[PDB]
Amino acid sequence: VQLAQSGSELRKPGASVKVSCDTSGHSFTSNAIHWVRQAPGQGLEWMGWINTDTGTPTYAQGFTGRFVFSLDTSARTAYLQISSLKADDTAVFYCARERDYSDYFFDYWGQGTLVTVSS
Amino acid sequence: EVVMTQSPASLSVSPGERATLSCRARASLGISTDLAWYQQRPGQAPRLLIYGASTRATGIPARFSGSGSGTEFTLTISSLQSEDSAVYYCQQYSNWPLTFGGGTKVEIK
Amino acid sequence: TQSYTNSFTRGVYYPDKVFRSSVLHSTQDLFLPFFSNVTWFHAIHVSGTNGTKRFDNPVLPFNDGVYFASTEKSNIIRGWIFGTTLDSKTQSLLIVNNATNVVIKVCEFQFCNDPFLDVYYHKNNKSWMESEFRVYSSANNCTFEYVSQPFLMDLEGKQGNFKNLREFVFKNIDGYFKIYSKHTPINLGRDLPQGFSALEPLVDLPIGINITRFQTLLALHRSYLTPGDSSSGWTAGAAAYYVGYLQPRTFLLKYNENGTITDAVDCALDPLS
Amino acid sequence: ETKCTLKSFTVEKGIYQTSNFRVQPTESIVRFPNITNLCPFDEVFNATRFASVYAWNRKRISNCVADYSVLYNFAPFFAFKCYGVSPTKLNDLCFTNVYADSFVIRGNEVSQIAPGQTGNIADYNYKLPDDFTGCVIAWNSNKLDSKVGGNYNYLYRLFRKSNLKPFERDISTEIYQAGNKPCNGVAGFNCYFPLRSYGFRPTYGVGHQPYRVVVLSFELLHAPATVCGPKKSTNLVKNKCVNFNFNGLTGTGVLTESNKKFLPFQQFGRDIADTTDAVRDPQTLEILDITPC
C-alpha cells in the first residue's frame, strides 16, 4: 500500500539511474514484483516485472534493451536500472506488488520515485 | 495484442454526483470479469480500489464501486470529494500482454 | 374486415446476384402473377372505455411463398411467425424485430398466448407505446440465433404525402429461407401504385422443416387508422395489410443500360404476351 | 508453314490461310475470397486461469479467418502431432467449424492423449474417437502452474461408474460406492472421494510436472465454408496480358478499369453473348473490365 522506494534524483542525459523498492516490510504470498512507469501528463504504460526468487526478468514491447531488471541477494528488494537516458524519457517510476498467488491485481504499491532528465 | 480503450478522456463534475467511467476492452471472447481498478493521485503511486467484478480490496471505501463482464465495464463513485481528484485506470489480466487503459482525468470543481 | 383488389405489376425481384446491362433475359422461378387479386385483412381495436373483441390477426396457410406489402409510419407491423402447428409438438420460427436489432430463432415453443396490450388502445391523447414482448411462453432444446441488424427501417417524409410502402417476399426451398426487401417511396393517393419497382436480396438462412403455417404479430398496443364494415366476397376497403401468393411462372425482363430492370412481361397471361 | 499445312513440297501461286495469330500471356496474379475478419486465437492459447481436467471447456470458435502462422510464437510447443492432415497445409484448407479445448493434467498422462489409448486418463478423464482428424499441441507449463508448498487448484476424478462417452464431460459430484456398506455420502471406509487433488511441485521431474495440452478438431463435411486462409501473392496489374486466380473468374486479359456506374451489390458483368466482363475487387471493391488478347 505504502511501500518505500528511492528518493527524487537528477541525472544528466545518457547516464544511468538507480531505482530501488523496499518490500520486506510485510509478508507477500507472491513470486512477482512489478514496476509501473507514468508519463508526466499522459496515462500509464505497463513496463514489465521480474520473477521474484527466480531472477528471470519480463520485458514489454517498448521496454527492453535499455531497461534492466534485477534483484538482491536476499531476494526481498527489487531494483530498476535505465541506461541511455533521453530528454523525453523522463517519468515517475512506481513499484507494485500483488497480494495472492495466481492473482494479478497490484494490491500493494510503492511510494514512487521521480527522475528528471535536464540540464 | 489488445489496445485498451477508456472514454471519456477527462471528466469534471460537481462533487457528490456519481460519475460513470466507461472502460471497454477489445476482447473478442471476453475477460470473464478479470478487471482491476486503480486510482492515481498526482505524485504518489496509483492505489488499487476494485479487483475482480465488483468486490473491492480490503480498506477500500464503499464509494468506489464497479461492475461489468466480458467487454463492457462501468465504474461508479458515490459522493465524490476533494480527495478523489485523480486519474483512474482499469486493467484486464486475461491474456499476458499486460496493459492498462488510456486514463481518465477526474477533476474537482 | 376483408376486401380484394388487383396487383397489377408488383412483386418482381432480381433473380440472381449477377450483373447485366441492356439485355432481355428470360428466367423461370416462383413469381407473383400479373393482374392477380390480393386479399386485405384489417385490424379493429381502439379505445379503452369502449371496445370489442379484436380477433384481428387471421392465420394464413403460407403455401409455397407469399408476397407481403403494408404502408405504416415506423413500426406498426413487427415480426413474423412460421411453423406447421405452432405448438409444443412441432418446431416454429420466431422472426422478431427489435428497436435496432432482429431476433430469429427456431425452437420447440409451447404456447404463444397474446401480445401484451394495456387495453387502453387510445393514441389520440397519449401516444407513449413500447415494451410489449412476452410472445412465446416457453423454450426447449435449441441453440440457433440470428441476432443481426434490423431489416425494416422507417423513411422520413415531410409536408405529408411522403409514405413508404414495404415489400417482402419469402422463399423456402431446399431447406433455406430467402428474404427480398425494397422500400418504394411516393404513396400519395394510390393504395397500390402503378409503375414498376424491383426487390433486392437481403438475407439467406438454412432453416429446413416443412413450414405450412404463417402468423402475424401486429402490435395492437396502440393502433390507428381503423375503419370497419361488413365487406365480404369481392369489395374494397382499407387494411394496410397485403397478402399475395407466388406461382412458378416464366418472366422476361428488360434490363436498362444502367443495369436496372424497367419493364417485364408475363409469358403465360395473354396470347399476345 | 504453308508447305506443312498443305502436306506437299510444291505450292502454286496464290494466297493461303495458315495458322492463327495469338499473343501469349505472361505473369500471374491470385486472390482470396471475400473474408476479412481474423480469428481470436489468443484466448485459448494464452489464458490466466485454467479449469480442472474434469471441468475442461467445450467451446465453439468460428465466423472469422484463422491465421495459423502466428500461433507458433504464442507457445513453446514442439510436438505438433497431427493425424488426418499434414501439419504444413493447415492454411489453404476451408473448414465450416473449428473446435478448441484446454485443460490441465499431469505430465505422465500426456502421451496417453491420443486415439486408441486406455487407462488412467484415456478412460476416466478424456477420450477421443478412432477416426479423429486434426492436430495436437502440447507444451511444458511447470514454471507457471506449480507451487513448492502445494497447489490444490486442480482436481481430478478417479472413481466413476464406468468409462464416460467421448466428446463429453462428466461433472457429477457424489461419493463412489466401493463396498457393501451404503455410501450415502461424506466419507468413510469403502467410500472414497474420487476428487483427488494434484500436488504439482518443482521437486517433480519429467512425468509429474504440470503440462498443458490443446487439440483442435476438424471435420471435412459438405457444409459451406466459414473460416479459410489468407495470402495475397501479387497485388495487381493494369495494362498487361496476365492470368487470373480470382474469386470465380480465372480469366486472362488486359483488365484496366471500369468507369461505368455499376450497381453496388453486383459483381460479374455479362453481355448479349453471356460473357463475363467484370470482376469484383476484394480490396478496393473496384470493378474491373475483362478484355481478351
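Indices start at 1 and increase along the chain as displayed.
Every residue, even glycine, has its Cβ placed from backbone N, Cα and C.
One mutagenesis experiment catalogued in Swiss-Prot, D:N46 to Q (Swiss-Prot position 343), is accompanied by this note: Reduced viral infectivity. Note on D:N46 (mutagenesis position): other Cβ atoms within 10 Å of its Cβ, all shown chains, come to 13.
Counting only residues at least six positions away in the same chain, the Cβ atoms of D:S52, D:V53, D:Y54, D:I105, D:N125, D:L195, D:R196, D:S197, D:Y198 sit under 8 Å from the Cβ of D:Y156 (mutagenesis position). DSSP classifies D:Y156 (mutagenesis position) as strand under the three-state reduction. Here the residue is the original one, while Swiss-Prot reports the published mutagenesis D:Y156 to F (Swiss-Prot position 453) with the comment Decreased HLA binding to NF9 epitope. Increased binding affinity to human ACE2.
Listed in Swiss-Prot as a mutagenesis experiment, D:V186 to A (Swiss-Prot position 483) is described as follows: Increased resistance to neutralizing antibodies. For D:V186 (mutagenesis position), the count of additional Cβ atoms within 10 Å of its Cβ stands at 8 [all protein chains shown].
Secondary structure from DSSP puts D:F193 (mutagenesis position) in coil. Annotation of the published mutagenesis D:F193 to L (Swiss-Prot position 490) in Swiss-Prot: Increased resistance to neutralizing antibodies and human covalescent sera neutralization; the original residue is retained in the structure shown.
Quoting Swiss-Prot on the natural variant D:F193 to S (Swiss-Prot position 490): In strain: Lambda/C.37, Omicron/BQ.1.1, Omicron/XBB.1.5, Omicron/EG.5.1. The Cβ of D:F193 (mutagenesis position) has D:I175, D:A187 as same-chain neighbours under 8 Å, each 6 or more residues away in sequence.
Swiss-Prot lists D:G199 to S (Swiss-Prot position 496) among its natural variants, and the accompanying note reads: In strain: Omicron/BA.1. There are 16 other Cβ atoms within 10 Å of the Cβ belonging to D:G199 (variant position).
As a natural variant entry, D:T250 to K (Swiss-Prot position 547) appears in Swiss-Prot alongside the note: In strain: Omicron/BA.1. Neighbours of D:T250 (variant position), defined as other CB atoms within 10 A of its CB across all chains, total 10. In the three-state DSSP classification, D:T250 (variant position) falls within coil.
Per Swiss-Prot, natural variant D:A273 to D (Swiss-Prot position 570) is noted as: In strain: Alpha/B.1.1.7. In the three-state DSSP reading, D:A273 (variant position) counts as coil.
Of all the recorded positions in the list D:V186, D:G199, D:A273, the shortest Cα-Cα distance to D:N46 (mutagenesis position) is found for D:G199.
Contact with chain B, taken as any Cβ pair under 8 Å, is found for none of the recorded positions D:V186, D:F193, D:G199, D:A273. Around D:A273 (variant position), taking its Cβ as the centre, 6 other Cβ atoms fall within 10 Å, counting all chains. For the pair D:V186 (mutagenesis position) and D:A273 (variant position), the C-alpha distance works out to 82 angstrom. If you take the Cα of D:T250 (variant position) and the Cα of D:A273 (variant position), they are about 19 angstrom apart, rounded to a whole number.
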